[PDB]
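One structure below.
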Amino acid sequence: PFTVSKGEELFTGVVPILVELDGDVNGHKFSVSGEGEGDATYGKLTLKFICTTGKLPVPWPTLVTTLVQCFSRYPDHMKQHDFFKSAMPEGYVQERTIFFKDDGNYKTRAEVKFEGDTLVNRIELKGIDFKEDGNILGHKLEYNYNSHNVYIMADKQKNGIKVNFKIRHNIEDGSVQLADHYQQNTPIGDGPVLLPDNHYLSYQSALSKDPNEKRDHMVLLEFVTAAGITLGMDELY
């Protein structure tokens, strides 16, 4: 240290990403691997995910939030509020509980850190109390995704952040499956991190398929921008 790059300096170009998830939902075990790249300058993520154990036992859209918030575009005036990059390269742990309304829940733990040049997201997911004939195990969700805001606040006692948001998944009959997300992030290292003022991230996501791919898979294009803090002191405009 004598470490060439630290914090936000690691994200000035395109960074390769590797995602590994091991899952168990109501005793259906599965694994997912993902590869792609992130460009934090534009808040852009491009990834392809493959279920390596056969058919995915839950709908792909239910895994989007779980499957690297480091790649969010933070405006210059908000750079001091970017907890995610400030925790790099040593990384952070992200913990979630995701409540599917009138159905089961996911509990997840992810370690996000660099291994050399590659940003790695290693996840374990446990799902319980799902209805075998409900929207999730019954595969009744559309293969699509809506835009959402994700709300971030500092948790000074844990030297981390707390995050909450609700996802609305479209059901094939025109209705909505809600998924309430509760999230906390904690740094792995003992170094200083940036603890943000209240703000949010705005997500857009597009799901597609690789026409040449026979394995069960999802192609994801996603844009993420921080917002909710304005540039005043004096009124610039």
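Going from the start of the chain as shown, residues are counted 1 onward.
Determined via X-ray crystallography, 1.8 Å.
Backbone N, Cα and C atoms are what each Cβ position is placed from, and that goes for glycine too.
For reference, Swiss-Prot has these:
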- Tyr145 to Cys: In mut1.9; shifts fluorescence lifetime from 3.03 to 2.74 ns (MUTAGEN)
- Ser147 to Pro: Increases fluorescence at warmer temperatures such as 37 degrees Celsius (MUTAGEN)
- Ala206 to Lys: Abolishes the tendency to dimerize and leads to monomeric fluorescent proteins (MUTAGEN)
- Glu222 to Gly: Suppresses the 399 nm excitation peak, leaving only the longer wavelength peak at 475 nm (MUTAGEN)
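Locations of recorded Swiss-Prot features on the structure.
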residue	record	contacts (Cβ under 8 Å, 6+ apart)
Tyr145	mutagenesis position	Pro61, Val64, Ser205, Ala206, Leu207
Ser147	mutagenesis position	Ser202, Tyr203, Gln204, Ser205
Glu222	mutagenesis position	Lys44, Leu45, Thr46, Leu47, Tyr203, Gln204, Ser205, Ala206
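Other C-beta atoms found within 10 angstroms of the C-beta of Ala206 (mutagenesis position) number 11, with every protein chain shown included. In the three-state DSSP scheme, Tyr145 (mutagenesis position) falls into the coil class.
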